[PDB]
Amino acid sequence: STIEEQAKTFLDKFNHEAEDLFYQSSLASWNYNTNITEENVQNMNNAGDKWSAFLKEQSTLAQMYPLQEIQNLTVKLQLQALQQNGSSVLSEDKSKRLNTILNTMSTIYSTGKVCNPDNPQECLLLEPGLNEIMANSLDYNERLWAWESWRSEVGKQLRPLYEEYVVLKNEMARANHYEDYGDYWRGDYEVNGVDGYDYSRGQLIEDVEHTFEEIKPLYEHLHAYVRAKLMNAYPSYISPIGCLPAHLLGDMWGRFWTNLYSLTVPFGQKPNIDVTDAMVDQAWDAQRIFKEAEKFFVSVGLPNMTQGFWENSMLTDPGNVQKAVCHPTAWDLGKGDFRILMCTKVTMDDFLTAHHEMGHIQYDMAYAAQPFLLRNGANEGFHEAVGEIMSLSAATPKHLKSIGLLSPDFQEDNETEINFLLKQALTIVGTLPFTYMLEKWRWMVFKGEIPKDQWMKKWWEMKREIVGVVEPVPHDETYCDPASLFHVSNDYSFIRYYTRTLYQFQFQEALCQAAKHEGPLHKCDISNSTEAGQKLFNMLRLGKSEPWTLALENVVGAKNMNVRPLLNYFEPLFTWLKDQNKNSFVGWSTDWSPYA
Amino acid sequence: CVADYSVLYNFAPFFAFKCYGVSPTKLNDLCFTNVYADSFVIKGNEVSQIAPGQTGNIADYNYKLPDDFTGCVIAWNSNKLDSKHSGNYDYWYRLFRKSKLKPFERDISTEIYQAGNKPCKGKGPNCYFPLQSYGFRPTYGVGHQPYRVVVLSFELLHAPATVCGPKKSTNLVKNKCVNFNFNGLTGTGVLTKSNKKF
Ligand SMILES: *[C@@H]1O[C@H](CO)[C@@H](O[C@@H]2O[C@H](CO)[C@@H](O[C@@H]3O[C@H](CO[C@H]4O[C@H](CO)[C@@H](O)[C@H](O)[C@@H]4O)[C@@H](O)[C@H](O[C@H]4O[C@H](CO)[C@@H](O)[C@H](O)[C@@H]4O)[C@@H]3O)[C@H](O)[C@H]2NC(C)=O)[C@H](O)[C@H]1NC(C)=O
Ligand SMILES: *[C@@H]1O[C@H](CO)[C@@H](O[C@@H]2O[C@H](CO)[C@@H](O[C@@H]3O[C@H](CO)[C@@H](O)[C@H](O)[C@@H]3O)[C@H](O)[C@H]2NC(C)=O)[C@H](O)[C@H]1NC(C)=O
Ligand SMILES: *[C@@H]1O[C@H](CO)[C@@H](O[C@@H]2O[C@H](CO)[C@@H](O)[C@H](O)[C@H]2NC(C)=O)[C@H](O)[C@H]1NC(C)=O
Ligand SMILES: *[C@@H]1O[C@H](CO)[C@@H](O[C@@H]2O[C@H](CO)[C@@H](O)[C@H](O)[C@H]2NC(C)=O)[C@H](O)[C@H]1NC(C)=O
Ligand SMILES: *[C@@H]1O[C@H](CO)[C@@H](O)[C@H](O)[C@H]1NC(C)=O
Ligand SMILES: *[C@@H]1O[C@H](CO)[C@@H](O)[C@H](O)[C@H]1NC(C)=O
């Protein structure tokens, strides 16, 4: 009779079909993941094709019922999802060109190679050595040559491809209900239907600027230290207060400075809290680590993994023709099948990664009872935060004493916590400038403010300003540094992390506050807590029936984003940065150029 | 006939074997008019949906029962026997029925999922087919596996029962004062050997 009755009759079969065909496609992909053969590739591709094509038959009837007479708002959100992620506007030619550009971008980026200097005999890719030459090798000439050659050999080819891709995406968004593809990315966090929790699209620019400025004095304080330590090993290359060259970052994209831990160590004589050496002595292995990771959820109160998961998940790389890719994946297939495909070594870092991966599986299992069309977190970043908070909490010396590998005789002092604080800040604080600047440049390039010939120039205008890092060799419009980046060259929104980092700190402080836990914020374990676990489980099973603002106000009683937990976490480290950098200049010199 | 109720206790422990309208201790010594043997397959989450009175969203869809269902319904897993890694799409069930059903009534008569502006009927949008394939796998967790279930109704009504539990016996002692019972012949005395010609 009414719109809702017909819509729910239509959705009754489609919910089961979305379970079934998506499970079939994900199972084909997972069988291929556990067994890399050509026929598994074909099965994965065909299953994905049939699933995504069947999505069209139901999205066609989804648009058949418009969205202006819906009162449950379950039908409204589910029809919006159907009309967005199963519908399109581009004609066959424009969509075909878009997909061809994506395929060519991926092909060039993955198959691109850089050869050894002054020789075409031996050539290397990006993954084997380039991620490790920057990380390990420190020679000026070799790193400069590799950086220049690789950046040229990717950006020069891919820059016109990106210029075509951005125009096609802008046209598609204009034909859509968006101003531009930049706004299309800006609409991911959008909220509608519930007053007092609706999110305005124009606030995304305004919110980010609010807290970042207040944290700008911290980062330059960190920049006051790094340039001090780097000049210890690179005296002549670096200016005392000037901008840093863009080929010694330790990584291709200047994401982190943590890998410079030895270079940027505060105190290099106190041994690290290490249990990997003690792991062998106590006959530890992968199963022991994963079982204690399960015991973590057992003690907090979250439901633990079923034996069906432990039976089928591949913990170790089979090798031989049974080759796979052990990248951390928290597979979400449903129907009770949630499995983890990641190869684990006997280390504390792999222990952290195992917690990180198991957290997302925990969340997915918790909200699996929800309808498949609403089996999603509050937004993109909440699912990441669910595992990230547990991964962070797995870095506590007291719970590591409770492990037993680290003897209880271990002591807490300046140099067993400050050394970790600096590493954590280099992981978290150091990535903020590039993290915001990438989104800023993508917004600028998609919006159309910059003339085409100035597109690269702006890219190098803010590199000296936001991050304080200057190029070692100028790159013109032919080069495209973001074309060497994972997300930009493959059209992936980078805004998820700049919000997940904000949400995880609030989640962690809520867990540490509701559990009545004392001490510095870097000492907080929730294993022996129930209020924190219960208040997390409240959000675990909710699903998509709430926005991100309301769900965030269900954590600390605050709808919107905040930075206070992040500042509090490094507050002793903030005092350290303020105290130890008294005679070092605060800031950076943009006009300085090391390239003569 | 003679129905013993220790036969299932010999068998594997059936998970949701429960009794509602009968006496568990008197099961082997109670008389019932007849026995009904409705046997079917349910998935784990909606096994309890086939409930007396508390008709679940599956019971009104597939098979319902009166409020005071007297007897016991036995439910147990049939995963390994009845699950395939390719999906038990051969095992179907009307997941999309429209209203309440009636006790002792198969859903073989298809109740077309018709709800909307379309008098379409049959199969399709707003006229869907109620039948849904289970698609079972032996790898599924709890709630998505073929729990095979049977309804053993212990009806006892106006018609004579003639369906009761067995009765055991003891030894025979002769030349000793004793009480006795011979198919309902109470009395006490001394039992010896006789030379009569019945
Ligand atoms: C609308 O429809 C689109 C389909 O176009 C959906 O978009 C997909 O969303 C999923 C979910 O995020 C994306 O999957 C993600 O892929 C990332 C990249 O992984 C690749 O690279 C690694 C190597 O680094 C390989 O091992 C891997 O096999 C892939 O080749 C993953 O990193 C992501 O995992 C992250 O989350 C898990 C927890 O779930 C963590 O444990 C991980 O550590 C990691 O942080 C993720 O799996 C997929 O790429 C998207 N497709 C496209 C084309 O963009 C939308 O989700 C959908 N909208 C809905 C359903 O609302
Ligand atoms: C708006 O949409 C939601 C989601 O589709 C509807 O939620 C559904 O609500 C009904 C009754 O309110 C639930 O049925 C209940 O099932 C339980 C368990 O079987 C039973 O104990 C109850 O007696 C009742 O029958 C149904 O499960 C639930 N669906 C989901 C997916 O949660 C809601 O009803 C809609 N609003 C209106 C006014 O219809
Ligand atoms: C991975 O997949 C391949 C092919 O998809 C499997 O190889 C087949 O295995 C079956 C089962 O023993 C044999 O009957 C076939 O002859 C094999 N064919 C080939 C071409 O090898 C392989 O067994 C799978 N791996 C695992 C661990 O099952
Ligand atoms: C949570 O509680 C458990 C058990 O109450 C703690 O485990 C004890 O840890 C201490 C020191 O690590 C040992 O001396 C005991 O033998 C442990 N007991 C058991 C039963 O394992 C655990 O340490 C607590 N969590 C934290 C973070 O301290
Ligand atoms: C962990 O899983 C096992 C299954 O083997 C279960 O018996 C146990 O109760 C689970 N722990 C908790 C705390 O639920
Ligand atoms: C080390 O910790 C002690 C705590 O007793 C403190 O007084 C001292 O200032 C700390 N050292 C530095 C360099 O902060």
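Along the chain as shown, the residues are counted starting at 1.
Header says: electron microscopy, 3.1 Å.
Backbone N, Cα and C atoms are what each Cβ position is placed from, and that goes for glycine too.
DSSP assigns B:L8 (variant position) to a helix. As a natural variant entry, B:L8 to I (Swiss-Prot position 368) appears in Swiss-Prot alongside the note: In strain: Omicron/XBB.1.5, Omicron/EG.5.1.
Here the residue is the original one, but Swiss-Prot notes a natural variant at this spot, B:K84 to T (Swiss-Prot position 444): In strain: Omicron/BQ.1.1. Within the same chain, the residues at least 6 positions away from B:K84 (variant position) whose Cβ sits under 8 Å from its Cβ are B:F136, B:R137, B:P138, listed in sequence order.
According to Swiss-Prot, the experimentally introduced change B:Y93 to F (Swiss-Prot position 453) is described as follows: Decreased HLA binding to NF9 epitope. Increased binding affinity to human ACE2. Taking the Cβ of B:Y93 (mutagenesis position) as reference, residues of its chain lying under 8 Å away and at least six apart in sequence are, in sequence order, B:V41, B:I58, B:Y61, B:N62, B:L131, B:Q132, B:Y134.
Annotation for B:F96 (variant position): same-chain Cβ neighbours under 8 Å, separated by at least 6 residues, are B:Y61, B:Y113, B:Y128, B:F129, B:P130, B:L131, B:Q132. Looking at Swiss-Prot, the entry for natural variant B:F96 to L (Swiss-Prot position 456) says: In strain: Omicron/EG.5.1.
Record note (Swiss-Prot) on the mutagenesis of B:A115 to V (Swiss-Prot position 475): Increased resistance to neutralizing antibodies. B:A115 (mutagenesis position) falls within neither a helix nor a strand when secondary structure is assigned with DSSP, and so counts as coil.
While the structure shown retains the original residue, Swiss-Prot records the natural variant B:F129 to S (Swiss-Prot position 490) with this note: In strain: Lambda/C.37, Omicron/BQ.1.1, Omicron/XBB.1.5, Omicron/EG.5.1.
Quoted from Swiss-Prot, the note attached to the natural variant B:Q132 to R (Swiss-Prot position 493) states: In strain: Omicron/BA.1, Omicron/BA.2, Omicron/BA.2.12.1. A strand conformation is recorded for B:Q132 (variant position) in the three-state DSSP classification.
Looking at Swiss-Prot, the entry for mutagenesis of B:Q132 to Y (Swiss-Prot position 493) says: Reduced host ACE2-binding affinity in vitro. With a 10 A radius on its CB, B:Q132 (variant position) counts 20 other CB atoms from all the protein chains.
Listed in Swiss-Prot is the mutagenesis experiment B:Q132 to N (Swiss-Prot position 493), annotated as follows: Reduced host ACE2-binding affinity in vitro.
For B:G135 (variant position), the same-chain residues 6+ apart in sequence whose C-beta sits under 8 angstroms from its C-beta are B:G87, B:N88, B:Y89. According to Swiss-Prot, the naturally occurring change B:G135 to S (Swiss-Prot position 496) is described as follows: In strain: Omicron/BA.1.
Under its mutagenesis annotations, Swiss-Prot gives B:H158 to P (Swiss-Prot position 519) the following note: Increased resistance to human covalescent sera neutralization. Packing around B:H158 (mutagenesis position) is summarised by its Cβ count: 5 other Cβ atoms lie within 10 angstroms of its Cβ, all protein chains included.
Under DSSP, B:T186 (variant position) is assigned to coil, being neither helix nor strand in the three-state scheme. There are 8 other CB atoms within 10 A of the CB of B:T186 (variant position), with all protein chains counted. Under natural variants, Swiss-Prot gives B:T186 to K (Swiss-Prot position 547) with this note: In strain: Omicron/BA.1.
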Listing the recorded positions B:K84, B:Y93, B:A115, B:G135, which lie under 8 Å (Cβ to Cβ) from chain A?
B:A115, B:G135
Any idea what the Cα distance is from B:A115 (mutagenesis position) over to B:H158 (mutagenesis position), rounded to a whole Å?
42
Note down the number of other Cβ atoms within 10 Å of the Cβ of B:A115 (mutagenesis position), including every protein chain shown.
18
Would you kindly give the Cα-Cα distance separating B:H158 (mutagenesis position) and B:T186 (variant position), rounded to the nearest Å?
28
Roughly how many Å separate the Cα of B:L8 (variant position) from that of B:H158 (mutagenesis position), to the nearest whole number?
28
Quick one: what's DSSP say for B:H158 (mutagenesis position), helix, strand or coil?
coil
